[PDB]
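Undergrad: Sharing a structure, written as structure tokens. Questions coming.
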Amino acid sequence: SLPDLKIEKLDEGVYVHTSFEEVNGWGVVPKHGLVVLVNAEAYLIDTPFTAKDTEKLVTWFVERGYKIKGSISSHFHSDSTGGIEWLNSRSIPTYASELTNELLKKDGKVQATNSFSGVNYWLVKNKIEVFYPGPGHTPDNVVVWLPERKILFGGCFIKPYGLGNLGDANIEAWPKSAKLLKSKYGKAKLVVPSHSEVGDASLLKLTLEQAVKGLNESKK
Ligand SMILES: O=C(O)[C@@H](Cc1ccc2c(c1)OCO2)[C@H](Cc1ccc2c(c1)OCO2)C(=O)O
Ligand SMILES: [Zn+2]
Ligand SMILES: [Zn+2]
Ligand SMILES: [Zn+2]
């Protein structure tokens, strides 16, 4: 028995969902993703860890009259894709990049029903932008921009106190990737990390500092 799923308003039309998992040697891990409202529609930014919480998330928005139009996962790890299987079984479109789908497949996992290419896919014209700053936490990590409110979902790429799980990271590339993101999204009002609470554009600079640090460290 783990803590319950949390759903809270962050701004008009934007909610943070928080799920919790007991993984490895890190004890219980909070994971944040978003739900973005589009008139009568709701889009998921990352899924909870699990089918059961993913179903709880949808039921909470469906039962208020919001039909789930779709989901996008920011990278292949299960804290961003654990609910794709369930979603596909309820005929809710799911999205990921071609590379993210390749990594899922390689890993024996269910793929997103919909794929995209490019550094800048627009899931919802002028409302939900996906952008690829380069490798870091993983080769495929992408970020999700929300232009109406200027909120950036940074996923597991944003790490203001230390880089986290390095099993699939590219530490040699992370600083470069961090500087591009720091520039493209310098006018973010709020920045949303996967495993830290919500910050401002400062988190883009702390992450850059941590990546440079970690690389220095790697050299010994
Ligand atoms: O790599 C990640 O995405 C998580 C590791 C993780 C944890 C739970 C899981 C999982 C993968 O798949 C299914 O359940 C990792 C979480 C983490 C761990 C330690 C940290 C941390 C984040 O930030 C600071 O210290 C990260 O994002 O870096
Ligand atoms: Zn990850
Ligand atoms: Zn993560
Ligand atoms: Zn939180």
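All residue numbers given for chain A refer to Swiss-Prot; the residues shown span 21-240 in order.
So this one's X-ray crystallography, 1.8 Å, going by the header.
The backbone N, Cα and C atoms fix where each Cβ goes, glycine too.
According to Swiss-Prot, the Zn(2+) 1 binding site annotation covers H95, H97, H157, on the basis of experimental evidence. Swiss-Prot gives this note for the published mutagenesis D99 to A: Almost abolishes catalytic activity against cephaloridine and imipenem; drastically reduces catalytic activity against nitrocefin and benzylpenicillin. Only one Zn(II) ion is retained in the active site, in vitro. Recorded in Swiss-Prot as a mutagenesis result, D99 to E carries the remark: Drastically reduces catalytic activity against cephaloridine, imipenem, nitrocefin and benzylpenicillin. Despite mutation, two Zn(II) ions are retained in the active site, in vitro. What Swiss-Prot lists as Zn(2+) 2 binding site is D99, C176, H215. Recorded in Swiss-Prot as a mutagenesis result, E105 to G carries the remark: No effect on catalytic activity against ampicillin, various cephalosporins, or imipenem. No effect on resistance to ampicillin, aztreonam, various cephalosporins, or imipenem, in JM83 E.coli strain. If you look up Swiss-Prot, you'll see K179, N185 marked as beta-lactam binding site.
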Undergrad: Given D99, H157, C176, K179 as the recorded positions, which ones have a Cβ positioned under 6 Å from some atom of ligand 3?
TA: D99, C176
Undergrad: Just name the most isolated of the mutagenesis positions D99, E105, going by other Cβ atoms within 10 Å of its Cβ.
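TA: Sparsest of the mutagenesis positions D99, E105 by Cβ contacts within 10 Å: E105.
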Undergrad: Output, ordered by sequence, the same-chain residues six or more apart from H95 (Zn(2+) 1 binding site) with a CB under 8 Å from its CB, or 'none'.
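TA: When sequence neighbours closer than 6 are ignored, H95 (Zn(2+) 1 binding site) has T120, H157, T158, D160, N161, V162, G175, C176 within Cβ distance under 8 Å.
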Undergrad: Below 8 Å Cβ to Cβ and six or more residues apart, same chain only. Which residues does that give for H215 (Zn(2+) 2 binding site)?
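TA: When sequence neighbours closer than 6 are ignored, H215 (Zn(2+) 2 binding site) has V49, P50, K51, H52, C176, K179, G184 within Cβ distance under 8 Å.
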Undergrad: Just to be sure I understand the contacts, which recorded positions have a Cβ under 6 angstroms from any atom of ligand 1? Candidates are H95, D99, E105.
TA: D99
Undergrad: On a simple 10 Å Cβ count over all chains shown, which one of the binding-site residues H97, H157, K179 is most densely packed?
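TA: Ranked by Cβ atoms within 10 Å, first place goes to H157.
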